[PDB]
Amino acid sequence: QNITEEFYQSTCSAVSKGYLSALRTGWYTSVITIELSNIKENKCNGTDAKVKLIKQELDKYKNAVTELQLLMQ
Amino acid sequence: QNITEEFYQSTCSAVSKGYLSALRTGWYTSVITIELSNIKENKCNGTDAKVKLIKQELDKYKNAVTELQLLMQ
Amino acid sequence: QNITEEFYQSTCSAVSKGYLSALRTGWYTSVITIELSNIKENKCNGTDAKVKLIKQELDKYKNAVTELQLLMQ
Amino acid sequence: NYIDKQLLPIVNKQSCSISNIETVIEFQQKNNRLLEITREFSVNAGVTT
Amino acid sequence: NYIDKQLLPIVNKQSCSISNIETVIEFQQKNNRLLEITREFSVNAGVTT
Amino acid sequence: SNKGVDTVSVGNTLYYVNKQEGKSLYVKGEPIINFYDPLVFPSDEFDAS
């Protein structure tokens, strides 16, 4: 055990000694990039033609990306 | 560039002049509602009868909604 | 109505009387565990052999768990 | 009698799994906005910032 | 021989794809609670409020 | 000291010097079994007839 407590009745306070420190004095930046593994619509028909999973799943993304592209100014 | 800095040795302090402001003095509320595009169980059997995706996927939701209905009082 | 306001011109301050209280003086801990409903890979071939959903879906998890196992020290 | 009593029951059983699946996707997909919201309300217990 | 050597190999390849799918789904579904937890610990680095 | 004392009462308000251990909770999960059914044709009895 390193950490301890000292108690002073003179001031009726308690110190907690035995800590090593790190004082943040600046910032370090990094530019992380990432790429989209893009899907190409597969042309042909499924069980239900009224259902285009590949298309809707892209517009779900595209539209998400768009809503973020409006936050940068 | 608008923003600049002045340094006063008299007080050993530095001001950062050149900011335009917006001071929040109240709130503006809005009530947004949204509806569930509900799925109706499709009655018929699948490849594995012991697997009811649609029912469990609703109970996954239903039960989530229920857990929120318990936080309001 | 319980809550009221008193206004003092003497001090130019306003009190809000009429609140009942709860003062946190400690913590109550509980150890929650949860188990993984594990999937066993199904060995046989699908429409596209180059696609191993069950395997990739575990490695998606496995790798998340691993990345957390690196946060405890 | 094999086509009709054996292989068509399974192709149709298959035609049902694929309808359920295509739907569970389309449910997580059309209610995308709802499902996200209801998540981060679950995570902040009703008040999010 | 078309039914048995050509078309049954594909119906069975499909009955396997659909079990994989149905399982990967049923995995995101029974461990639904776990996966949230393990998500929000990743996002708060181990301590969430 | 937090060794000897776990509680300190001061009047009508109770302070807790040490955290209070609680019920342990467990959420049990059983492995999900994927099942399929291969569709096999009896060619040998047929290739004889």
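All residue numbers given for chain B refer to Swiss-Prot; the residues shown span 26-98 in order.
The deposited model was determined using X-ray crystallography, 4.1 Å.
For all residues, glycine too, the Cβ spot is worked out from N, Cα and C.
Here the residue is the original one, while Swiss-Prot reports the published mutagenesis B:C37 to S with the comment Impairs translation or folding of the F protein. Taking the Cβ of B:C37 (mutagenesis position) as reference, no residue of its chain lies under 8 Å away while being at least six apart in sequence.
One mutagenesis experiment catalogued in Swiss-Prot, B:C69 to S, is accompanied by this note: Impairs translation or folding of the F protein. Taken residue by residue with DSSP, B:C69 (mutagenesis position) is part of neither helix nor strand, so it is coil. Under 8 Å, Cβ to Cβ, and six or more positions away along its own chain, B:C69 (mutagenesis position) finds no residue.
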